[PDB]
Amino acid sequence: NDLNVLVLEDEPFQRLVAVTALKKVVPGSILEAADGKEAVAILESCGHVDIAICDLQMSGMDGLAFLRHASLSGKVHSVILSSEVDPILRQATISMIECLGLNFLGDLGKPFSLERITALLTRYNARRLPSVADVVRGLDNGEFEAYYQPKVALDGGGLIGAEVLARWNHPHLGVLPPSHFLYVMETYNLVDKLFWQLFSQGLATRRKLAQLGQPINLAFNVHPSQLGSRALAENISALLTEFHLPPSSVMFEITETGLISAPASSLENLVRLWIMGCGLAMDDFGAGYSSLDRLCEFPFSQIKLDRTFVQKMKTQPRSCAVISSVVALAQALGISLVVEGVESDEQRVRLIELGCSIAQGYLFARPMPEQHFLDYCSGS
Amino acid sequence: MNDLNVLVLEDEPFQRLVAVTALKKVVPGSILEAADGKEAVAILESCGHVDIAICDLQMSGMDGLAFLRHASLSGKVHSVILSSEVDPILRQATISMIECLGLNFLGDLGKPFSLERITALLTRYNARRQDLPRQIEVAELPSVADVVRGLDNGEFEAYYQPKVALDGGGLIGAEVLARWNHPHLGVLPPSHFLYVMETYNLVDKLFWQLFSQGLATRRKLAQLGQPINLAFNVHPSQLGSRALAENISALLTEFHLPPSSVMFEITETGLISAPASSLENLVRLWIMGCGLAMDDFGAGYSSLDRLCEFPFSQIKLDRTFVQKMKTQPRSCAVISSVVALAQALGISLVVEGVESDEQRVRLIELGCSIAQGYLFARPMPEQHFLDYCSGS
Amino acid sequence: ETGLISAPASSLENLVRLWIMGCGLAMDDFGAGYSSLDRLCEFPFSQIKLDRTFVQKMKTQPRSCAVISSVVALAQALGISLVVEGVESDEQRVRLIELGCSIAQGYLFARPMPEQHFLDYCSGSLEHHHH
Amino acid sequence: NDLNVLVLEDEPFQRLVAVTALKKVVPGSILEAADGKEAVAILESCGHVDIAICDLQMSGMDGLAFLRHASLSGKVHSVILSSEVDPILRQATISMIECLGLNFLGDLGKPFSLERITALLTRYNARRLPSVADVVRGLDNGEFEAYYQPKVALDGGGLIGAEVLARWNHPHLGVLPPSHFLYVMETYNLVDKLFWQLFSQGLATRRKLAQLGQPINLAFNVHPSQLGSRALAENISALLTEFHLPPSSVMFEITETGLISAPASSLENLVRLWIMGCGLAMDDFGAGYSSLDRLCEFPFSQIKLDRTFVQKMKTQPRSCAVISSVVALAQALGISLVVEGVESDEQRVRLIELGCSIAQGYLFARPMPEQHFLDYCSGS
Amino acid sequence: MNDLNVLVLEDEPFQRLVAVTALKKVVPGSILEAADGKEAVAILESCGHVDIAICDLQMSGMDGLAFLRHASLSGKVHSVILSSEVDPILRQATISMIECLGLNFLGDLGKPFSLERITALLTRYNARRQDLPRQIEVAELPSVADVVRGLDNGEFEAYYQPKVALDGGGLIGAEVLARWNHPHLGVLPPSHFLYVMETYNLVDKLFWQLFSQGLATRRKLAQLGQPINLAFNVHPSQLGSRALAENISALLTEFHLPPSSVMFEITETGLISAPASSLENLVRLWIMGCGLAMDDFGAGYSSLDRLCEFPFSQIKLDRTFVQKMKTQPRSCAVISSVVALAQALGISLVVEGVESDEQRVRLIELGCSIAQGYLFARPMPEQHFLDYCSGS
Ligand SMILES: [Mg+2]
Ligand SMILES: [Mg+2]
Ligand SMILES: [Mg+2]
Ligand SMILES: [Mg+2]
């Protein structure tokens with residue numbers, strides 16, 4: 001009311017029947033393409049397209065490449081498939097449409113039953129938690145921004161470094177945390193993609209900080225799956241070069257858990273980064289069995305313990321004992337320890353009493369976007 | 001409420017009169033009247049919209065349903081009311097069949113046609129009018145005149161669809177099918193001209209154009225050592241002329257072809273609906289030695305008894321049978337009975353509309369042997385067809 | 001079959017109640033329309049029956065045999081019973097067995113009888129079977 | 001919220017599983033019966049039952065008779081069948097539930113899928129145009145009343161007789177005309193039933209009119225299908241006797257159309273009524289071909305022409321010609337003519353000018369319930 | 001949000017520890033832990049509700065799925081999370097299978113078990129909590145103790161289900177099935193006790209009670225000239241004892257019965273999961289001359305290779321195969337392959353769960369020959385069964 005449908009249908013009689021069925025039910029314009037090249041030109045100059053329709057059973061490798069064109073244009077919202085999808089590959093097909101960053105509206109067979117074209121229109125406008133399609137589009141569209149949380153010294157004011165955190169400017173929900181997209185990115189293998197957007201932003205921020213005479217070390221989280229990648233280390237350097245920042249300006253964090261399930265060849269990237277001089281933190285330390293055995297076998301330059309140690313100090317003396325033990329450990333290996341989630345002064349002094357040097361939490365600073373951080377940094 | 005629009009299809013002038021008189025009293029708007037297909041398609045062409053078509057599903061002078069099919073392609077018709085309240089068991093199937101055409105089923109009128117009942121159906125219509133799909137005047141349904149000129153300007157081409165063995169796809173024969181090389185609409189199947197040709201007695205004209213294009217092709221196959229017989233659809237009206245069989249034989253002789261090189265196909269409904277005088281041509285084609293196929297089979301058995309000797313060498317099962325296999329599995333029982341029938345008569349069985357391999361395997365499982373459909377080969381123009389006939 | 005064709009619009013209510021109750025339902029004089037195979041498909045009769053002319057035209061008409069065959073297959077594929085009427089002689093009884101028929105009525109077994117004749121027919125038949 | 005479900009399930013393990021599945025989703029009470037006798041006793045003392053459930057595939061003739069008990073009690077609204085109904089007899093089964101005056105909510109198979117029990121509950125409460133179930137219940141519950149429209153003389157005030165008209169006191173829609181129920185009654189064969197409720201009411205009204213010294217003849221519409229019935233005439237007399245009213249106090253109307261399609265044996269009832277002395281009108285005269293041939297062959301004592309002749313007089317002189325011809329016809333056979341739908345004085349005088357004696361319309365009186373009519377009658 | 005409730009089923013103490021440690025950080029509420037079926041059913045019995053069960057679908061020490069089935073009958077469990085992110089092709093089928101139990105599928109946990117991922121699943125749970133069916137403590141799931149006393153008070157009876165030819169219904173044999181004469185709950189099928197008995201090593205006790213009731217019945221059939229063999233389910237655990245075959249033979253001798261009068265049935269999963277030492281009893285039963293059937297078949301072929309000679313005289317197809325025929329027609333291909341398999345091995349095939357005649361006809365069409373199910377006969381107590389065995 002009024003919609004804008006684009007049908008891709010090669011076979012001319014089929015085209016004829018389809019479009020004619022669409023006139024009856026579809027309030028609004030309708031466009032027509034006899035192949036990929038003609039459809040990609042209807043795109044090359046048109047506004048929004050509410051629904052794209054094409055036939056994946058009949059063709060085939062054209063239909064797929066089209067949908068990508070549909071995807072790349074940024075101009076299409078939803079998809080109806082003009083053949084019935086096989087029950088056994090239903091979810092496969094939907095998921096495939098959604099990794100294009102298109103919404104799957106539905107499917108139906110030629111010649112179209114008119115009641116079925118209504119069902120899907122009603123359903124469509126009825127769409128007026130984020131979906132897979134949403135995440136992919138958000139990512140293909142530079143909506144993801146880097147946030148910054150400082151690692152400060154507990155005693156004094158301090159400013160030692162920062163953890164780069166992923167946030168998403170949602171056009172309707174606003175700023176969101178990883179739990180609302182990492183699932184999707186994790187499941188569909190977009191983590192790498194997000195990583196490189198953020199790593200670039202992060203280095204740009206690192207430059208502005210070097211321009212300002214600030215030794216703020218920027219720490220990035222690396223997903224274990226990336227650790228298996230052939231050229232991660234070689235790509236991190238190429239960018240560190242392109243940006244004229246030195247290795248040591250920068251640090252990569254990997255959880256203890258994720259390090260457990262990491263791919264056979266993870267070490268090839270890890271020796272790289274270590275030699276290079278990049279700092280390497282083992283994050284959420286104390287999560288597996290052999291935590292102490294791990295530090296032994298890999299020269300991590302930092303250890304981080306998480307929100308729960310701090311919270312548990314007061315009510316649970318065993319936490320204090322392990323905080324102290326860890327302090328000793330970092331102390332004896334000559335590396336840094338960051339204690340996360342400090343929210344109160346009580347907590348802060350206790351940590352000092354125990355021996356901890358670095359912290360993060362809402363006491364000092366919540367995660368911040370580039371500018372608020374830069375301002376924060378101009379001040380210590 | 002407004003200018004409701006009602007088309008009544010009624011063959012029998014006294015029923016028509018009763019119905020129309022009752023409708024005039026109670027219907028706000030125009031009552032249109034058709035006695036036969038010709039009036040009906042004429043009325044349809046001139047109207048912008050027809051809100052309710054009132055239809056009798058068995059007429060002598062008109063095929064009600066075929067008009068509905070044509071009407072559904074027109075864009076112009078909302079709803080259907082049936083004036084025969086018939087056959088309780090088959091009522092749902094009749095509804096769905098109407099509903100798959102694009103059409104909305106309003107109800108049946110009784111053969112009383114009581115005024116009270118009529119207003120019910122109107123209130124009923126009137127409560128649905130908005131929810132119904134827009135009426136548009138679809139330009140893709142060629143007019144009678146427009147069909148009549150195409151047929152006068154040589155733009156109808158024969159296409160050929162192979163009939164093949166279900167295990168393999170080995171070639172056995174082919175059906176010749178009508179396509180319209182429409183000057184500006186592209187290439188049209190029979191949905192877009194056949195019904196008009198039937199209703200204006202232009203089928204005989206189409207058959208002679210296609211039959212000789214086809215003999216040309218059959219000649220080329222012979223020359224290629226390719227013993228593929230070609231089968232042509234004969235519409236029941238064409239059986240009207242006492243000389244059909246003789247004209248067909250003169251033409252076969254003219255093309256240096258024996259009767260056995262060719263087959264003719266008539267629907268079951270067609271064979272049923274033909275006068276004995278007309279049935280005598282099939283007997284003749286049968287004696288000449290042509291193949292004969294009874295087409296769109298599947299409804300029952302009483303067509304077997306029309307003639308002293310069964311002249312048919314082949315039976316073809318209606319396309320809808322393959323589609324219904326999953327949709328309505330009891331139809332597999334009919335496929336079995338028909339397989340059993342053909343075998344017992346020592347004739348062949350073709351099953352049409354075979355599109356997926358899952359259908360192919362089930363058909364083989366039921367005992368089917370010969371098939372046509374998209375799974376094996378689309379209808380082809382001659383040269384594609386000829387090239388197709390090189391691969392064994 | 002023809003009766004069902006002309007039946008009143010409410011007929012299905014009674015038929016469905018009978019079916020749901022579990023009484024048998026036979027479609028008699030099967031094949032007298034017009035839509036015979038379609039109709040069987042739309043309602044689950046537990047038995048269909050052939051008119052006696054089918055068996056009579058068996059010598060003259062290979063076609064009659066064919067439709068018997070076809071119907072035998074139809075019933076076996078729907079898992080329902082078929083009764084063939086008009087069995088008047090033994091040679092048509094054996095021909096019917098080659099064709100795959102199983103149940104029959106006809107003069108060869110017994111014309112219609114009043115109760116007591118029928119009971120005595122039944123006793124006798126049971127006695128014959130047990131030897 | 002909160003519903004009251006009654007499950008009829010013989011097989012005890014099945015009962016166990018069913019009820020347990022119903023606890024999870026059904027907010028409210030649940031009752032249990034191991035057969036018909038125990039269910040008919042849960043009914044014999046309970047309030048409303050929102051949904052009755054029983055299994056029609058497994059049993060059988062018990063399940064049916066139950067539902068009738070459910071029906072007769074007046075206490076149940078809706079039905080879920082506890083087996084899946086066969087696609088081919090879907091409408092048959094639904095229609096069967098609805099002729100019991102129960103609503104078909106839906107069906108499902110044992111053991112119940114929990115999402116399916118939700119779908120149907122949502123659907124059920126979502127029901128909070130009249131249906132078949134509605135008509136049957138309305139009829140089983142004395143909601144249908146007789147209305148009265150007088151046949152007056154055109155010149156003078158006049159009061160000659162009345163046409164008994166069927167109306168339905170709907171508990172939510174209010175007073176409704178035949179078009180909103182005759183379809184249903186016609187389709188499902190309830191016309192007879194409605195007839196006898198109204199005929200009784202009508203005779204009761206006829207007595208009160210005889211008590212008051214009024215020769216108001218009451219005319220009832222007879223459906224053609226009834227005309228085929230073995231004992232219609234014999235039953236009309238038995239009631240005329242039971243009520244001590246004479247045949248001639250009363251008249252039966254049958255349309256010309258319906259008389260055309262009437263059953264072979266319709267005449268057996270028609271000679272009865274004629275001998276008896278009851279008046280017999282041919283209603284909506286002039287609808288077939290052989291109208292004049294009909295009057296010839298059956299001695300109808302009245303002819304009625306409908307709303308459309310009157311309306312057409314002014315703009316269509318041929319109507320006037322046939323009105324006059326009919327006047328002549330009634331005149332020559334010695335019978336009465338009623339002209340229907342007189343709304344205006346102009347219309348009235350014209351009719352007189354033409355020769356018509358009796359009329360009906362909104363000029364004189366719209367159809368009325370027993371009392372307004374009786375009052376109307378006390379006054380002429 | 002509240003006291004979430006999470007039960008983790010994990011066999012392997014180091015994975016359990018990793019998972020639990022991660023859950024403690026992030027889950028608001030209690031984390032429950034089970035190493036085996038015993039802990040798991042104990043935890044379940046004491047809990048009022050279990051909001052999320054985290055389950056590993058292949059454990060050595062516990063059948064995860066069987067616990068889920070039992071859990072679904074308990075009323076107490078909302079949702080499932082899987083800790084093996086396995087098998088992409090079979091993922092949908094795995095979901096649906098969970099969903100048909102009553103259960104809600106939340107997602108899979110990775111073998112990382114990342115804290116971020118965990119909170120996603122919790123938010124996800126928390127957004128569904130209301131829409132989910134109420135948790136109630138169903139009293140119909142007999143407790144372990146309660147099962148343990150029934151089994152000590154002789155209230156388990158043998159029932160018999162005929163195996164019959166698909167054309168006709170001619171009698172061929174019968175399976176002996178366990179029923180519980182529950183003092184106050186009525187008559188219960190294995191869903192209500194078997195899983196508990198399996199998990200507390202009480203199956204061996206049930207088998208000896210039923211096996212001798214059954215030999216009694218087999219004796220009565222012999223005496224009646226009724227050569228109906230009776231088949232008994234042997235659970236894999238029972239194969240533990242080196243003397244099973246010898247105990248079974250002593251008992252057969254005691255009842256004046258030859259080994260051939262009897263059959264034993266083990267599931268495919270059972271046969272797969274058994275140590276070779278244990279597989280030696282089947283070899284023994286096979287040599288003694290008992291029938292052997294491999295039960296719930298259909299998954300693949302690698303069970304054929306466990307032993308030097310295939311000791312099985314019969315194969316039975318899993319009940320679900322008949323149900324899937326319409327639902328998923330590709331399963332008809334497996335039925336065909338299994339028919340072909342049995343024939344090639346010269347052994348018999350039973351197909352179970354045959355309820356409608358439309359299934360019966362299709363099974364005959366695929367080549368099946370022997371069947372069990374409601375269409376032919378329900379499980380009967382002895383006398384009904386004996387009376388049933390008079391009619392040929
Ligand atoms: Mg981190
Ligand atoms: Mg054909
Ligand atoms: Mg009247
Ligand atoms: Mg078994």
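Just so you know, the numbers here start at 1 and follow the chain as drawn.
A Cβ is built for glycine as well, from the same backbone N, Cα and C atoms used for every other residue.
Copied over from Swiss-Prot, here are the features:
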- C:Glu1 to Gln (Swiss-Prot position 268): 446-fold decrease in kcat (MUTAGEN)
- C:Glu1 to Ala (Swiss-Prot position 268): Loss of activity. Activity can be partially restored at elevated Mg(2+) concentrations (up to 500 mM) (MUTAGEN)
- C:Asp28 to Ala (Swiss-Prot position 295): Loss of activity. Activity can be partially restored at elevated Mg(2+) concentrations (up to 500 mM) (MUTAGEN)
- C:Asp29 to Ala (Swiss-Prot position 296): 33.5-fold decrease in kcat (MUTAGEN)
- C:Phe30 to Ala (Swiss-Prot position 297): 33.5-fold decrease in kcat (MUTAGEN)
- C:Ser35 to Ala (Swiss-Prot position 302): 4.8-fold decrease in kcat (MUTAGEN)
- C:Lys49 to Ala (Swiss-Prot position 316): Loss of activity. Activity can be partially restored at elevated Mg(2+) concentrations (up to 500 mM) (MUTAGEN)
- C:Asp51 to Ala (Swiss-Prot position 318): 8.4-fold decrease in kcat (MUTAGEN)
- C:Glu85 to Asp (Swiss-Prot position 352): 30000-fold decrease in kcat (MUTAGEN)
- C:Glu85 to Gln (Swiss-Prot position 352): 61000-fold decrease in kcat (MUTAGEN)
- C:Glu85: active site, proton acceptor (ACT_SITE)
- C:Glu88 to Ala (Swiss-Prot position 355): 1.3-fold decrease in kcat (MUTAGEN)
- C:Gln105 to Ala (Swiss-Prot position 372): 8.4-fold decrease in kcat (MUTAGEN)
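Taking the features listed in Swiss-Prot, we show where each one sits on the structure.
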{"residue": "C:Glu1", "record": "mutagenesis position", "Cβ neighbours (10 Å)": "21"}
{"residue": "C:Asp28", "record": "mutagenesis position", "Cβ neighbours (10 Å)": "17"}
{"residue": "C:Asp29", "record": "mutagenesis position", "Cβ neighbours (10 Å)": "16"}
{"residue": "C:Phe30", "record": "mutagenesis position", "Cβ neighbours (10 Å)": "27"}
{"residue": "C:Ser35", "record": "mutagenesis position", "Cβ neighbours (10 Å)": "19"}
{"residue": "C:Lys49", "record": "mutagenesis position", "Cβ neighbours (10 Å)": "22"}
{"residue": "C:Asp51", "record": "mutagenesis position", "Cβ neighbours (10 Å)": "16"}
{"residue": "C:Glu85", "record": "mutagenesis position", "Cβ neighbours (10 Å)": "17"}
{"residue": "C:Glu88", "record": "mutagenesis position", "Cβ neighbours (10 Å)": "13"}
{"residue": "C:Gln105", "record": "mutagenesis position", "Cβ neighbours (10 Å)": "17"}
C-alpha spacing of C:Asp29 (mutagenesis position) relative to C:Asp51 (mutagenesis position), in angstrom:
5
DSSP says C:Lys49 (mutagenesis position), in three-state terms, is strand
Just to verify a number: CA distance, C:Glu88 (mutagenesis position) to C:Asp29 (mutagenesis position), in angstrom, no decimals.
18
In terms of Cα spacing, which of the mutagenesis positions C:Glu1, C:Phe30, C:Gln105 are within 10 angstroms of C:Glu85 (mutagenesis position)?
C:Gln105
Please check each of the mutagenesis positions C:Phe30, C:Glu88, C:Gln105 and report the ones with a CB atom less than 6 Å from an atom of ligand 4, ordered along the sequence.
none
Taking just the CA atoms, what is the gap between C:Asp28 (mutagenesis position) and C:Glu1 (mutagenesis position) in Å?
6
Filtered mutagenesis positions - C:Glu1, C:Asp28, C:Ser35 - keeping only those with Cβ under 8 Å from chain B
C:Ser35
Taking the Cα atoms as reference points, how far is C:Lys49 (mutagenesis position) from C:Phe30 (mutagenesis position) in Å?
6
How big is the gap, in Å, between the Cα of C:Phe30 (mutagenesis position) and that of C:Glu1 (mutagenesis position), rounded to a whole number?
6
Shortest C-alpha distance to C:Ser35 (mutagenesis position) - which of the mutagenesis positions C:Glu1, C:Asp29, C:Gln105:
C:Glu1
Fill in the CA-CA distance, C:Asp29 (mutagenesis position) to C:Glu1 (mutagenesis position), as an integer in Å.
6
